[PDB]
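Participant: Following this message is one structure expressed as structure tokens.
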Amino acid sequence: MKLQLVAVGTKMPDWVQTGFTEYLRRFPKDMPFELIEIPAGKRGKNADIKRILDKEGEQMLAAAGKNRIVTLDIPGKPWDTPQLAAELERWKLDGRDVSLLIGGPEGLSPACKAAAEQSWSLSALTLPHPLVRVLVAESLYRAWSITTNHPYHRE
Amino acid sequence: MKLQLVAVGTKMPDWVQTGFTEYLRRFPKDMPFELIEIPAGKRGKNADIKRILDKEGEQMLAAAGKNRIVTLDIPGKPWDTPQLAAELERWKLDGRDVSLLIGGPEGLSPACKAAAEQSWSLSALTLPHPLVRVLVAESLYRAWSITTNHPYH
């Protein structure tokens with residue numbers, strides 16, 4: 001089973017790219033952790049905001065294919081770390097890869113919300129998408145460490 | 001008013017520091033945002049974690065002085081961004097600087113918890129210290145931006 005982050009935006013700040021990678025690199029060969037970046041739509045003066053968001057979401061859903069769709073969304077389940085570890089174990093059972101969907105600054109499209117099999121809230125706060133990527137990688141790493149009975153690695 | 005993060009640990013990786021100061025630097029000259037690092041106690045083979053923690057806490061509380069003390073702790077208030085902006089408005093009315101206390105992985109001492117005037121939970125998840133520093137700086141920036149009608153949020 002692979003864990004696939006499907007996220008809007010390319011060219012993250014270098015510190016985000018570095019921190020993100022540092023967690024991603026912890027995952028072993030038997031649990032691939034991968035990133036798909038969806039281009040952010042350009043929002044000019046007369047932009048159709050609803051249409052741009054729908055296109056972002058269409059691309060995200062295309063990338064997720066037949067995977068289990070978990071959205072990152074502020075109204076989702078406020079899982080604690082033991083809970084997230086239990087969900088990671090649960091994700092193994094049906095054989096699918098898992099796509100974790102992170103929206104851009106205007107959030108997830110309606111189609112992405114309708115498609116969500118599960119939804120996960122990291123915080124009550126409105127978080128910026130680059131930081132969300134890092135938080136998802138770290139927290140999934142932490143969950144991996146719990147499911148595999150390894151001490152947490154603080155670099 | 002100043003915001004002062006009082007945080008255990010002196011070994012942050014450059015990427016964490018960089019992200020942290022990406023937000024720290026955005027605060028305006030009239031609301032300085034500062035960091036004070038407290039050394040982590042050595043957790044050797046026969047060390048009493050309670051004593052190590054008590055010592056971190058004494059140093060954290062000495063750094064905070066007479067400031068309003070807000071602890072970052074998982075049982076704290078799960079503030080949303082609007083509520084965090086409202087808290088920033090409350091802090092401003094107080095007159096005192098604010099110290100935001102961030103423990104290491106073993107947490108905060110009983111004296112620090114007892115000294116907290118408010119406590120703030122960022123997440124149900126067990127977040128690592130470095131990401132707590134970045135999250136505190138960004139979220140408070142966000143809240144500041146709401147209070148001043150700056151476009152960031």
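Keep in mind that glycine also has a Cβ here, set from the backbone N, Cα and C atoms.
The S-adenosyl-L-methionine binding site annotation in Swiss-Prot covers A:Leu72, A:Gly103, A:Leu122, A:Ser123, A:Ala124, A:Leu125, A:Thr126, A:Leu127 and is backed by experimental evidence. Quoted from Swiss-Prot, the note on mutagenesis experiment A:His129 to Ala is: Decrease in activity. For A:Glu138 to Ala or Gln, Swiss-Prot lists a mutagenesis experiment annotated as follows: Loss of activity. Experimental mutagenesis at this site is recorded by Swiss-Prot as A:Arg142 to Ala, annotated: Decrease in activity. Quoted from Swiss-Prot for the published mutagenesis A:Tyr152 to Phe: Loss of activity. A:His153 to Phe appears in Swiss-Prot as a mutagenesis experiment; the accompanying note says: Loss of activity. According to Swiss-Prot, the mutagenesis experiment A:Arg154 to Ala carries this note: Loss of activity. Impairs ribosome binding.
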Participant: Mind pulling out which recorded positions among A:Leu72, A:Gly103, A:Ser123, A:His129, A:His153, A:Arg154 sit under 8 Å from chain B, Cβ to Cβ?
Facilitator: A:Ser123, A:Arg154
Participant: Write down the Cα-Cα distance for A:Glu138 (mutagenesis position) and A:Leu72 (S-adenosyl-L-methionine binding site), rounded and given in Å.
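Facilitator: Here the two Cα atoms lie 14 Å apart.
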Participant: Which recorded positions from the set A:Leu122, A:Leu127, A:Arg142 come within 10 angstroms of A:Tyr152 (mutagenesis position), judged by C-alpha positions?
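Facilitator: Of A:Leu122, A:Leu127, A:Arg142, within range: A:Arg142.
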Participant: Return the single residue from the binding-site residues list (A:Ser123, A:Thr126) that has the minimum number of other CB atoms within 10 Å.
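Facilitator: Looking at the binding-site residues A:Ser123, A:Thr126, the Cβ with the fewest others within 10 Å is that of A:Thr126.
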Participant: When you look at A:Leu72, A:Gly103, A:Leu122, A:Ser123, A:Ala124, A:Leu125, A:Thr126, A:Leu127, which the record names as binding S-adenosyl-L-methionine, what is the longest CA to CA distance in angstrom?
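Facilitator: In whole numbers, the farthest two Cα atoms are 16 Å apart.
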Participant: List only the single closest residue to A:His129 (mutagenesis position), chosen from the recorded positions A:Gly103, A:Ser123, A:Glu138, A:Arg142, A:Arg154 by CA-CA distance.
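Facilitator: Going through A:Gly103, A:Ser123, A:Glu138, A:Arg142, A:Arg154 one by one, the closest to A:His129 (mutagenesis position) is A:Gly103.
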